[PDB]
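The structure under discussion appears below in the form of structure tokens.
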Amino acid sequence: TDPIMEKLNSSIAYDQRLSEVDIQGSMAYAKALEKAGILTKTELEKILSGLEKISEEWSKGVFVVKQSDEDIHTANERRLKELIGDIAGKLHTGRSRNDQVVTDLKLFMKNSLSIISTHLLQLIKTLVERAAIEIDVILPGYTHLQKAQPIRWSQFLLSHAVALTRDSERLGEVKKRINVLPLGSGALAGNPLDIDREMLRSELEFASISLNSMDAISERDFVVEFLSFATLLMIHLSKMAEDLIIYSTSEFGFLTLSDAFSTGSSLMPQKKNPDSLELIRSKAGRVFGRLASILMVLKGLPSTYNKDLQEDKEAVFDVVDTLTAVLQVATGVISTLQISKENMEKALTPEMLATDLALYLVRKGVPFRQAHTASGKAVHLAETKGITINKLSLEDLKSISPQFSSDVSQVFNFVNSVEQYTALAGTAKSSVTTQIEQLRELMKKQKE
Amino acid sequence: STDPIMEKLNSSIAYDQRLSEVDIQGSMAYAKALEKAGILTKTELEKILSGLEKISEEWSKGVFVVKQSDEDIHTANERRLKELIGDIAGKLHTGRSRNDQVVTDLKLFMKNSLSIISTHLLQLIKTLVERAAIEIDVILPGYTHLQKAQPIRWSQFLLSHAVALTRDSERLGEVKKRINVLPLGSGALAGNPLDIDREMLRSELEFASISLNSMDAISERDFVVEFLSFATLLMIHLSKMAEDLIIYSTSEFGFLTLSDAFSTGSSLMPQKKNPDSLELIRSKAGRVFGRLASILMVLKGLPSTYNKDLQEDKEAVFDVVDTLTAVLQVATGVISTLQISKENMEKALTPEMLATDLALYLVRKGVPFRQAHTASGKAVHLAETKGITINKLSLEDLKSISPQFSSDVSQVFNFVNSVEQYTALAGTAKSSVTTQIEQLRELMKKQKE
Amino acid sequence: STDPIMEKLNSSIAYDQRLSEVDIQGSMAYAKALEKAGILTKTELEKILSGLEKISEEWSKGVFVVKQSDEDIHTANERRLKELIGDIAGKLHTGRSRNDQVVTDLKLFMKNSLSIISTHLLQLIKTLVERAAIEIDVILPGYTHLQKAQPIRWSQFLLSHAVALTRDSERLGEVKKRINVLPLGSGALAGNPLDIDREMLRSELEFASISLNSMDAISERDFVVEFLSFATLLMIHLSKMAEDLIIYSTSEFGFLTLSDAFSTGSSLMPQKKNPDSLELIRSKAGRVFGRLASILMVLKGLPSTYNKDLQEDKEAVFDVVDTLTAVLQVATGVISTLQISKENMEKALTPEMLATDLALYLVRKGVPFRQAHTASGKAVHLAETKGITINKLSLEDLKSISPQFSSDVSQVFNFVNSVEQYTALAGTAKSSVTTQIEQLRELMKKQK
Amino acid sequence: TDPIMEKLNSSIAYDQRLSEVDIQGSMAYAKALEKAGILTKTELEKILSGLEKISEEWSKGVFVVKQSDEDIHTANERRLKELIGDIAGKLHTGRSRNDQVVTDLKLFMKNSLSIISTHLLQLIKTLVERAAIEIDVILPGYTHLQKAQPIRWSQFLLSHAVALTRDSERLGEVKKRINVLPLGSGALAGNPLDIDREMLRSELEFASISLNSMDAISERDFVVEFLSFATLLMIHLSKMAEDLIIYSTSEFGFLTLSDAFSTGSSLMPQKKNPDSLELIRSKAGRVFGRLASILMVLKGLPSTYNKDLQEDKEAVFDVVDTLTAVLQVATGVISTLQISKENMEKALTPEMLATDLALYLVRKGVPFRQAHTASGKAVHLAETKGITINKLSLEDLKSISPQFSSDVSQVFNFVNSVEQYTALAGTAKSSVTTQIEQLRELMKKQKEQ
């Protein structure tokens, strides 16, 4: 056996975090083997005790890895043997590395996804809570990154909560396809000892059992799916990071992040670098890379098991750790950032109310195209007098369209600007309250 | 220096014309809501609708006519409306914007495309499951590392693909539910400014729910990414199935032959068939994956809310939808019409693949896994040294390796008995494959619904 | 009996018509070689060449007429020729195959196409370079983490993009060279069986050399992947520049404005332009990357030699060729016609950005950086205390911090002198910029 | 200072590989600081002495890192003080982490590219040499994975070597741009102390120096290009692996991998699983994944430096180690695999010569169309007569075309088949010989790195 190739087959270098699930998997199997008559009652006790002690060695961090261990499965098998003797060997009866590895990665993923879920909900929750509290703050809404119209700071925050909520929904969909036991699939044709797979499932807490052994052994859908979910999640987070990074520019002045999530220099204590957000944005590429790699690893592979499939572990681990860290960093950034109502408020400009001005007419029967030209004509005027549109006199307005009354003054108020969007999903106060209620409901659904 | 070339990039009319009917539908739904909102008088309405319907027909009969001024499908339809009805149709744009219209049209279009793709997907699944039911007695080699591992039923192989496809169908449904949400009424960014009744819009357009936030509804393209993720994984599945059949159809394996319609030949080598169909299907995985990749890269780093960049979704969605619709039917064809060679499949099974069963023989007699496995190795080695296959070792020779080998060991050297060992749920044993067929059928019912 | 969908799925006519010309030229070259090989007589060659030149025209004047039987452009032409000069046309295919004829057309098309792209890429670089010389005096903020870091010449900025784009040009050349290798004469996969004169084919089609291995030349698509990698990196550069320009054109930054030609707007908000151009360019980065990912996966895992999978190459090549041609030109237009605001740019220059140079003042005076930094720190510190900008601190005050401060420390508080510190090669000092402009001019001459 | 954050910026666990390059970057800068008049000659010798001592520590591998260390950089600085004192602090003078980090990576990549180049050339040499030795072996050439026509085993081996040769040419082109000095660009606007960048260049063995400070700090083209070269190379390797995997199947039986690059069961000692090839093939996805990530990280970023660029190290390290391991595994596989000349021979069939039969007529003046027709008629005749085309008698052939003469007997010989392809790059022996020598020349030009 070649030196370099052996080092490539060697997963022991990173697959150690699968120690516990590999042990849990073995315990269930040993139980099913005793029920099948492959093990005696006493043997089972010996095995379980052995497996339990091994579990402790890892949790305590005292487990010793022999250079002869190519993977975590070999390590535990070797240990279990030097712990209870020959009897240890009977444990691998009819089992295969092929269905052991998938059972292991799936258990690990079910647990990790459970952890990713809490952080994700915590982020969404954090976003929603500030949307509640800062519901009066208004700032410009952008399109093409050019000030378009006023919107509530909360409508902006909520848009990110809503996207994340979808991420959460997908996470759940992926979580249930992962919650299917693949153990007892053997090398590819199934388990040859009529092993009780139902006992296996309930013992390991899966929701159901894999339908086809060839599929169960060679499919990495659960890996691709998780990656697809993780990548779109990062897209959302990269979009939010981009918004904030920009808003935190001295130019915009909208906000600045706490010191914990930014860096700085004693030469310019008035500027803060949003490292936190830059890191989050960059992880999108990192996670996408993993998605792209596994997809290509799978394209073209014939049935059933192929060594190519070992690339899955490192991709999942890296993604699980990336999301776990980035999600929390995002929650903190959101809860501890400081907006500037002042600058955010001074950002609002009269010119932005021009569209609302055209709406004022539409509400008085004046047709669409006709109102537009009227509103556009009104700007041209104030424009030629060196004054904003909210300033031009009532008489000036009259000359362009008799439709303009004295109430037209109401149009030049930002609170009024946003209150226009009462229709479901709008930036109006009422709509924002509705949304806040809906997200909290959806979060309850995705749990109880 | 290219203002004209700039305009060309914004041009979409060359490919978005398949959106004509969804655009018209969205406009009729909005006009109505515009009347309830009083923006339009009842009469103003009836004339608008009648105008949108004349346009509906113009496309539904290829009689429409685009001018060298129609930037896109929208402009092309509103221009014809200003031409049919007149200066009145202008009151329709009141309230909503292109940012609002765009996603509404794409979601309506995708919803229909998905349902169609689902039918084709389900047909493929039914074809595999059906063929698995009929050829349940066929046995061939099960492979790992493209090497003969152990005997398996040909049906187990077919069902492994059907099972994977079933997950594809489940994802398709999840992606469709998120697409069946009304985005119309979000306006250009902050929502509709006329308190338009969105429920009515939902009802008219037949969406299942209404979008929650106007900013999200206008800037998000999750439904596009998700669709592409579903498509790419589905393609991965199909690429694998194509690869398997390509290999099995080689003269070397000789397990099966594609029908004339899904393959090509040559006058000089009539008995030779190239698996054109399978190669096309396999090559589409990359094509679909690329679309996934492009959209993902297009979305990454974009700030709120709407940005021109999002205009790249249409072309990727159209390509993948057509690709999927064609690929799926071709695969159904291929599986439905290919010819298998029972003789060659069975002939490929060898005694050497039964060494594992030999070891299991001892395990069932109580011998420890290790001892048994070691004994089978010795038997394999002995036969090898005598230059004979293990199914020919005499009983004496076997007992010289372990007395546990009784005269009944002969039963081990039977390929049917080999696959019949796998009765545990999901195995290749006949009872197990039968069970799989019932489970899938019952799944095709939840997916059909 | 072929399946109708299989049929349609195999039709490239819809898009491969643009290969009409190069297909004929390949056929012309091959015919001439068939005459020399004794497969055709001069009389037959003349009749064939004449029938081909006729088809050429039919495409030129857009007169050519395609029929539903035309699966691909190769069939459209071969059929047309048969109609024109009778079944003598059949001989033209002697020893030739779709396999080597299809990759011959693709390289020829790409060679021509790349030639046009080179021109446009060079015109963009030039536009950037010439602008850098003209506005070399302009000074504005330099960003790190999208936060003001220190004064930089505006030209230093334009040039960083020209420099990146020149690397793109260098790659474009390296790719062109490998594309400029004749594949015709490779036959179906084992080579040409008629001892055809490939050197003659090369000379006629004008390639620089001939392919080394028939199998490789028919199965590899390195030339496509490589072109796509070059295009993708180019788009990245362009996407970054786009990002910079979109942000600079924000009301908030106000550093510049785009002409109406490459922008979009509203009659309700005259004082506002949306950078549609720059946004298109950025979006195309993904689009082109998509093609790259596409072909890489199509090729991955494919066996030797020819496979129908390779048919996906054309659509990917055409898309990117057209995308780059359109985008590169638009970029040029955007870069040449945009108007900067020297006022807002210098305005952005604040004394807080000279805190760094204050320390450098001490290091030149001999003060160890560790100490000169903490020194400048006390300065900004005491500066805030007195509620004044560091440029207002008195010599007396500066001395209380470090005796090394003299009357000249006053110069450190000048933007021109701030920038003029970077005279080291590639720095932002005017002399460094001019050296750059000159250097870029030299590179542009050689790559021609 | 957040704990998760701090852990995200850490890189000491993986960037230690950059120890020696970092120190070399310090010695260089230190000397440049002495010329700028910041470090007295006495201080220069003081530092250079320490820096060497620390570098000397890593060398013997006795260096020690503390938990306080985050960057391989700070790990070296911290240790500089522990040996030299406060004077160490002057090394930072006018030097940013921005040009210091891009300098370490290029210096590292340049050295990695050299190692990688060597292995690549070793792989090419192994293929070309084996081809020269087994130049007489003939086997089926495949198209759509179906026997298409006789070819020389060496023609097959050479097609891969040729592709691999272009990879080696891409390596050189990439190394060229990597071999440029970025140091002295500072944090963004360049070096502020008029540092002598020509001295740094000479000292760091770079070929030239960066043209623009902003570009040199923010660009990661060099990372992209390298990844692009690696991915194209891995594609090539995945194609070769697919081939060998297929050729090593029992069904094909064309060759067997040595025990060193394959897995096997004691129960089936004949079964040979091509682990080595599968590993190589799977790394293609792993590498492309890296390319994909960095590309998405760079997309849409604004000038100049952004913390995003930090994701480059791990991508480069992964692919550098992967390419190094994979290339050597490839080399091993190709030189230690045993071919079955006999099975490659028995795979050549008479049916694969109908094409040659038509060509026989073409050389005697018969037009392509008619030639192809006579041959096919000969195929039908042998079919109806129950024999193979080579068994048809002269009379059988004459009755199809008078142009057939007793000399047609030579058409039914596989050596003569491949010998028809004498045209440049064809599979005729003389052509294969010409390739071997063209490739040796090419390996020479490149070897002269």
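Using Swiss-Prot numbers, chain D covers 19-467, in order.
Quick reminder: no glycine exception, Cβ is built from N, Cα and C everywhere.
As recorded in Swiss-Prot, the features of this protein are as follows:
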{"type": "MUTAGEN", "residues": "D:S29 to A", "note": "10% decrease in catalytic efficiency"}
{"type": "BINDING", "residues": "D:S29, D:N116, D:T161, D:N291, D:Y323, D:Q328, D:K331", "note": "2-(N(omega)-L-arginino)succinate binding site"}
{"type": "MUTAGEN", "residues": "D:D33 to N", "note": "99% decrease in catalytic efficiency"}
{"type": "MUTAGEN", "residues": "D:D89 to N", "note": "Loss of activity"}
{"type": "MUTAGEN", "residues": "D:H91 to N", "note": "90% decrease in catalytic activity with 10-fold decrease in substrate affinity"}
{"type": "MUTAGEN", "residues": "D:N116 to D", "note": "99% decrease in catalytic efficiency"}
{"type": "MUTAGEN", "residues": "D:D117 to E", "note": "58% decrease in catalytic efficiency"}
{"type": "MUTAGEN", "residues": "D:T161 to S", "note": "30% decrease in catalytic efficiency"}
{"type": "MUTAGEN", "residues": "D:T161 to D", "note": "Loss of activity"}
{"type": "MUTAGEN", "residues": "D:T161 to A", "note": "Loss of activity"}
{"type": "ACT_SITE", "residues": "D:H162", "note": "active site, proton acceptor"}
{"type": "MUTAGEN", "residues": "D:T281 to V", "note": "80% decrease in catalytic efficiency"}
{"type": "ACT_SITE", "residues": "D:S283", "note": "active site, proton donor"}
{"type": "MUTAGEN", "residues": "D:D293 to N", "note": "99% decrease in catalytic efficiency"}
Problem set entry | Candidates D:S283, D:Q328, D:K331 (recorded positions) with Cα within 10 Å of D:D33 (mutagenesis position) | D:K331
Seminar exercise, completed: If you measure between the CA atoms of D:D89 (mutagenesis position) and D:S29 (mutagenesis position) and round to the nearest Å, you get 6
Problem set entry | Pairwise C-alpha maximum, in angstrom, for the residues (D:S29, D:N116, D:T161, D:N291, D:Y323, D:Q328, D:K331) that bind 2-(N(omega)-L-arginino)succinate according to the record | 52
Exercise. Looking at the recorded positions D:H162, D:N291, D:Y323, D:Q328, D:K331, which ones sit with their CA no more than 10 Å from the CA of D:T281 (mutagenesis position)?
Worked result: D:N291
Problem set entry | Candidates D:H162, D:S283, D:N291, D:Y323, D:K331 (recorded positions) with Cα within 10 Å of D:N116 (mutagenesis position) | D:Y323
Problem set entry | Residue among recorded positions D:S29, D:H91, D:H162, D:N291 with Cα closest to the Cα of D:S283 (active site, proton donor) | D:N291
Problem set entry | Filtered D:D33, D:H91, D:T281, D:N291, D:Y323 - recorded positions with C-beta under 8 A from chain C | D:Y323
For this session: Find the one among the recorded positions D:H91, D:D117, D:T161, D:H162 whose C-alpha lies closest to that of D:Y323 (2-(N(omega)-L-arginino)succinate binding site).
Result: D:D117
Exercise. Going by C-alpha distance, which of the recorded positions D:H162, D:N291, D:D293 is nearest to D:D117 (mutagenesis position)?
Worked result: D:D293
Problem set entry | Pairwise CA distance, D:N291 (2-(N(omega)-L-arginino)succinate binding site) versus D:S29 (mutagenesis position), rounded so that it is a whole Å | 38
Problem set entry | Where D:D89 (mutagenesis position) falls in three-state DSSP terms | coil
For this session: Could you list the residues of the same chain, at least six apart in sequence, whose Cβ is under 8 A from the Cβ of D:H91 (mutagenesis position)?
Result: D:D40, D:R115, D:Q118, D:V119, D:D122
For this session: Compile a sequence-ordered list of residues in the same chain as D:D293 (mutagenesis position), six or more apart from it, whose Cβ lies below 8 A from its Cβ; state 'none' when nothing qualifies.
Result: D:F279, D:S280, D:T281
Exercise. What count of other C-beta atoms do you get within 10 angstroms of the C-beta of D:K331 (2-(N(omega)-L-arginino)succinate binding site), across all chains shown?
Worked result: 20
For this session: With H, G and I counted as helix, E and B as strand and the rest as coil, say where DSSP puts D:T161 (mutagenesis position).
Result: strand
Exercise. Taking just the CA atoms, what is the gap between D:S29 (mutagenesis position) and D:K331 (2-(N(omega)-L-arginino)succinate binding site) in Å?
Worked result: 9
Problem set entry | Rounded distance in angstrom between the Cα atoms of D:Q328 (2-(N(omega)-L-arginino)succinate binding site) and D:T161 (mutagenesis position) | 45
Exercise. What is the separation, in Å, between the Cα atoms of D:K331 (2-(N(omega)-L-arginino)succinate binding site) and D:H162 (active site, proton acceptor)?
Worked result: 40
